Amino acid sequence: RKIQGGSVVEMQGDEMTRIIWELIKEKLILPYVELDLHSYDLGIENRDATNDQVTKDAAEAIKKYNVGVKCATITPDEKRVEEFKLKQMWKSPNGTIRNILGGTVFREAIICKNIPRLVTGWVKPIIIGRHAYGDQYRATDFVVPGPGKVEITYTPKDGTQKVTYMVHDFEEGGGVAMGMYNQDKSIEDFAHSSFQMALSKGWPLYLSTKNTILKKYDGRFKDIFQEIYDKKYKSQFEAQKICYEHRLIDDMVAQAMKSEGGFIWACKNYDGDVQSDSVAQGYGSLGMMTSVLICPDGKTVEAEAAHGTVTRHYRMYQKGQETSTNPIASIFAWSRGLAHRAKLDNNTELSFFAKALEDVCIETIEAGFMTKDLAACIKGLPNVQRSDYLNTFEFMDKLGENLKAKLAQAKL
Amino acid sequence: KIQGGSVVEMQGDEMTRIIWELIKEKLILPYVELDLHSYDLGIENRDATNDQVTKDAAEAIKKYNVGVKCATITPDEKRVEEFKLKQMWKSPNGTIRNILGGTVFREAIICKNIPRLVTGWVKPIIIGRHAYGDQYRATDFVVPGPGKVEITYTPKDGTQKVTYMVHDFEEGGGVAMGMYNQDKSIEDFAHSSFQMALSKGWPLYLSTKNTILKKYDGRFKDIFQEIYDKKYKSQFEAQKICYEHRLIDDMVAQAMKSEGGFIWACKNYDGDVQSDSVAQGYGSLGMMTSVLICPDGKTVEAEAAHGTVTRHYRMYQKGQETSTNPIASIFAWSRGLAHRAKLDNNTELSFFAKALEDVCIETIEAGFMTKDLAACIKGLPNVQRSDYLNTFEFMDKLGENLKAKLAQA
Ligand SMILES: NC(=O)c1ccc[n+]([C@@H]2O[C@H](COP(=O)([O-])OP(=O)(O)OC[C@H]3O[C@@H](n4cnc5c(N)ncnc54)[C@H](OP(=O)(O)O)[C@@H]3O)[C@@H](O)[C@H]2O)c1
Ligand SMILES: NC(=O)c1ccc[n+]([C@@H]2O[C@H](COP(=O)([O-])OP(=O)(O)OC[C@H]3O[C@@H](n4cnc5c(N)ncnc54)[C@H](OP(=O)(O)O)[C@@H]3O)[C@@H](O)[C@H]2O)c1
C-alpha cells in the first residue's frame, strides 16, 4: 500500500513547469504516496478567472496545513495581459503568498559530482537567506505624466507631527516614481532566521545592504542585525568560532564570486532574488537549486523552484521543437515539502521516501543521465550532441524507472 | 612634456588617495603638462566645505568636459564617528552623476595570463549603467511607529492632486522611501546603450523587474523598445545584432553562462552591483574601467569602479605591507586623457594615453603584478611573497616601462 502522507497544499502553475509538474505527480509521487492534497490552480487563467482570489486562498491554506509546494507561475505585464486577455495586470502570486506568510526564503544549489561549475572556487555550498517581505515586491509605483512634484508623507497614528518629504520636482516632462517600505518585526524575523541558519550549519553569516546610499532604509537592516546579534547570538557564534559581518552589496557579490563558498548570505528581498539565480547558474543550472520559504512560526514552510515557468522552452514545446527542461528543482519542491510534512508528523516512511526521491535525482544525473542544461555544463554548449542528454519526457521517465527500482529494493 | 589641456581632477580617500598621488607623480605629470583643475573630494575637505567642493567639482566637469575621479568615502554612522563629521554626507558620485547625467560604461581590463573565476567569458561584457535616479537619488527615512506612509503627485498645472497609499503601519515602525526617474534621462540611457552596441558590433540586453514594478520598470522597457523600433533596429539588423529585454534574474544567469561579447544596459542599482560581480568574475575589482558618458556627447568622467579599499588602508596604517591593484585608477587617467585628446584633436596625447594602458597590460603579462592578480594564477592559499609586488613596488615597475615605451616611439 501507499505511504500515508497527510495534508499538503499544492499550487499548480504555468507553461513548461505546469507540464513538468503533472509528470512529477503522475510518475514520482502518486504511485507511492497517498496525500490529502489541497490543490489550488495558480495557472494564469484561473487566477484571472478568480480575480486572483485563488492565490490568497492558497496562502491561507498553507497557514492551516503548514506545508506548501508551489509550481512556477506567470507574473503578468502588458504583453501577458494581451496574450491571455487578462482583466488586470495581476500581482506576482509569489509576492502575494510571501507577503501573507512572511519569513525567509532559503536558496541553495543542488550539487552533482559530475557537473562542472561556471565559478571555479565554489567547492562549498552558498546558502542565500532571502528576506521574503516588502521593498520592491510590495511597492507602490506609477508613471509621472508630466511636470509636478512627487512627495512622500508620514502621518503617525498618534497625532504627532505629520512629515512631508520631497521626492522629486519634475520641472519638465514626466517619468516614474515609487514608494516602498519594510517593517521592523519582519526585519527582526529575518535577522533571527539568518543567525540561526548560520549556527545550524556552523558557517559564517554575511548581511549585504547599501546603507552608504540608503542611510536610513538600509541602515535599519544593518542596525537590527547588529543589535540582535549583540543580544542573542554573539556568544553562540564565538563558541562555534564563526563570525557575522555586514558588507556593502558591491563588495559582497565580489567576495562571493571569489570565495570557496561555505557561508550563509542574508539578502534583502531584491538582492536575494537576483543573486540566488546568479549563484544557481554559477554552480550549474537554474534547474539545480532548492528554494524554501521558512516562516517565522518554525512550523510552516513553502517549497518551490527558484526559476520561472521557462517560457522559452514552452514556446519550443508549442512549436513541436523537442525540449529538454530540467525538472530537478521542481521535484525538490515536492521532496523538501514532503520532508517537512514527514518531520512534523514523525512519519518515518515519508521521510525515507523524500530522501529517496532526492537520491534518485542525484544518482541518475551522476550516472550520466541528464537534461541538456547539465550536459552543456559538462561538454560546453557548442560540443553538446543529442546523444548527450535526454528530452524532458525521457528524463522524467528515467527518474520514474530509477525511483521504482530504488523503492523496490528498500522493501526487499 | 606633452601639453594635455584642461582636466578636472578629483582627489579621494584612504588607499586610493595614496595610489592616486603615486600615479600623478610617476605616470602622468613627468610626461604631460596639464591645466589641472584639482578638487579635493577627500572626506576631510568635503566636510570642511559642507560638501560644496563636490558640487563645484561637478560644475567644473561640465565646463572642461573631462573629469578624472579617485575613489571616495561615502559616510554612514561609523564614518561620522571616525572622522567626527558634521553630517552624513551624500555620495559624491551620486551628487556628480545627478548633475551630469549619462551612462556609466564599465568593462574588465583583460590580461592574457590572468585566469577568470568564470570559465566561459572569453569575450568582454560591457555594462552600461544608467547613472541617474532610483536608489541613488532617493528619499528614505525610518518610520518611528504606527502610522501611514503615502506618496503624492501634485501636477504643476494646478489640476487634481493624486495620493497613493504606500503602507499603513498598524504595529510598530519600519522604513520607507521614495525614488524616481525621468523620461529624458531614460531616453538618453536608451540612446547611449543602442549606440554602444552598434559601435562595438555586439547584441544589447536591457534588464528590469517590470513584472514586479509594472509602471516604473515598464517605463524603462517601453522607452527602450520605442527608441529601438524607430532609430536603431534597422542598423541592428544590418550588423546582424539584436536587442532584447530580459527580467534581471534571468539576465544575471544568462550573463554567468555566456561567452561574453554583449552590451548589458543596467538600471543604476543593477549596474552598480553587477559591475563588481563581473569585474571579480574576470579576475579583480582592480581590473575594470568605468567611464560616465554624458548626454551632450562631449562631457566624460572617468573613475575606478571599486572603492577606497579601506581594508588594505587599515593594514597600511598599522605598518603592514599592502599590495593594492592600481590599474583601474590608472585607467581613470588614461581614459580621461584619451577623451581630452579626442576633443582637442590632440594626436600626441592620444598616443600617451594608449601607451599608459599598454604598459599596464604588458607589465602584468610579463609576470609583474599585485597580490590579487597573483591569486588569480596560483590560488589565494598558494600565493607567496615572491609571486607578486607590493603597491609601490608595482607602481615603480610601471614607471620604468612607461618611460621606455614613450622613448621608443
Ligand atoms: N518562482 C516563480 O513563480 C518565477 C520565478 C521567475 C520567473 N517567473 C515567471 O516565469 C516566466 C518566464 O520568466 P523568465 O523567462 O524571465 O525566466 P525563467 O522561467 O526562469 O527562464 C529563463 C531562462 O532560464 C533558463 N532556465 C530556467 N529554468 C530552467 C530549467 N528548469 N531547465 C533549463 N533551463 C532553465 C532557461 O534558459 P535558456 O533559454 O538559455 O535555455 C530559460 O529560458 C515569466 O512569466 C516570469 O514572470 C516565475
Ligand atoms: N567609486 C567610489 O567612489 C566607491 C565605490 C565603492 C565603494 N566606495 C567607498 O569605499 C569604501 C570602502 O568600500 P568597500 O570596502 O565596501 O569596497 P572596496 O573599497 O571597493 O573594496 C572592498 C574589497 O574589494 C577588494 N578590492 C577593491 N579594490 C581593490 C583593488 N584596487 N586592489 C585589490 N583589491 C581590491 C578588496 O578585497 P580584499 O579585502 O579581499 O583584499 C577590498 O577589501 C566605502 O567607504 C565606500 O563608500 C567608493
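Residues displayed in chain B correspond, in order, to Swiss-Prot positions 4-412.
Header lists the method as X-ray crystallography, 2.0 Å.
Yeah, the Cβs are placed from backbone N, Cα and C, and that goes for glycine too.
These features come from Swiss-Prot:
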- B:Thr75, B:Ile76, B:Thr77, B:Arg82, B:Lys260, B:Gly310, B:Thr311, B:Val312, B:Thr313, B:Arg314, B:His315, B:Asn328: NADP(+) binding site (BINDING)
- B:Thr77, B:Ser94, B:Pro95, B:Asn96, B:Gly97, B:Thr98, B:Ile99, B:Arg100, B:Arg109, B:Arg132, B:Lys212: substrate binding site (BINDING)
- B:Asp252, B:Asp275, B:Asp279: Mn(2+) binding site (BINDING)
- B:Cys245 to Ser: No effect on inhibition by cadmium ions (MUTAGEN)
- B:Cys379 to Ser: Decreased inhibition by cadmium ions (MUTAGEN)
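Here the features listed in Swiss-Prot are painted onto the structure.
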residue  : record                 : contacts (Cβ under 8 Å, 6+ apart)
B:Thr75  : NADP(+) binding site   : B:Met13, B:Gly15, B:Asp16, B:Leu44, B:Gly45, B:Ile46, B:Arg49, B:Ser94, B:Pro95, B:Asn96, B:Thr311
B:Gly97  : substrate binding site : B:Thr77, B:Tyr139, B:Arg140
B:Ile99  : substrate binding site : B:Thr57, B:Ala60, B:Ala61, B:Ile64, B:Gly70, B:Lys72, B:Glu304
B:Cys245 : mutagenesis position   : B:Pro206, B:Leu207, B:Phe239
B:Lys260 : NADP(+) binding site   : B:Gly123
B:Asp275 : Mn(2+) binding site    : B:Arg132
B:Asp279 : Mn(2+) binding site    : B:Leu288, B:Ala308, B:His309
B:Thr313 : NADP(+) binding site   : B:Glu17, B:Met18, B:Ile76
Checklist outcome for this item: Simplified DSSP label at B:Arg109 (substrate binding site) comes out strand
Next on the checklist: Quick check: of the recorded positions listed here (B:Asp252, B:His315, B:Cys379), which one has the Cα closest to that of B:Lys212 (substrate binding site)?
Outcome noted: B:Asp252
Checklist entry - Taking Cα atoms as reference points, which of the recorded positions B:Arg109, B:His315, B:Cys379 is nearest to B:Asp252 (Mn(2+) binding site)? => result B:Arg109
Checklist entry - Other than its own, how many Cβ atoms are within 10 Å of the Cβ belonging to B:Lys212 (substrate binding site)? => result 22
Checklist entry - When the number of other CB atoms within 10 A of each residue's CB is tallied over all shown chains, which of the binding-site residues B:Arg109, B:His315 has the maximum? => result B:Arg109
Next on the checklist: My list of recorded positions is B:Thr75, B:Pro95, B:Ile99, B:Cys245; which of them have a Cβ under 8 Å from any chain A Cβ, in sequence order?
Outcome noted: none
Next on the checklist: Can you tell me which of these binding-site residues sit near ligand 2, meaning the Cβ is under 6 Å from at least one of its atoms: B:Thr75, B:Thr77, B:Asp279, B:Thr311, B:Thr313?
Outcome noted: B:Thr75, B:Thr77, B:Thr311, B:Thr313
Checklist outcome for this item: Per DSSP (three-state), B:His315 (NADP(+) binding site) is helix
Checklist entry - Long-range same-chain neighbours of B:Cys379 (mutagenesis position), Cβ under 8 Å, sequence gap at least 6? => result B:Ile117, B:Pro118, B:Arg119, B:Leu120, B:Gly286, B:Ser287
Item to check | Rounded inter-Cα distance in Å - B:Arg109 (substrate binding site), B:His315 (NADP(+) binding site) | outcome: 23
Item to check | Cβ neighbours of B:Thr77 (NADP(+) binding site) where a neighbour is any other Cβ within 10 Å | outcome: 23
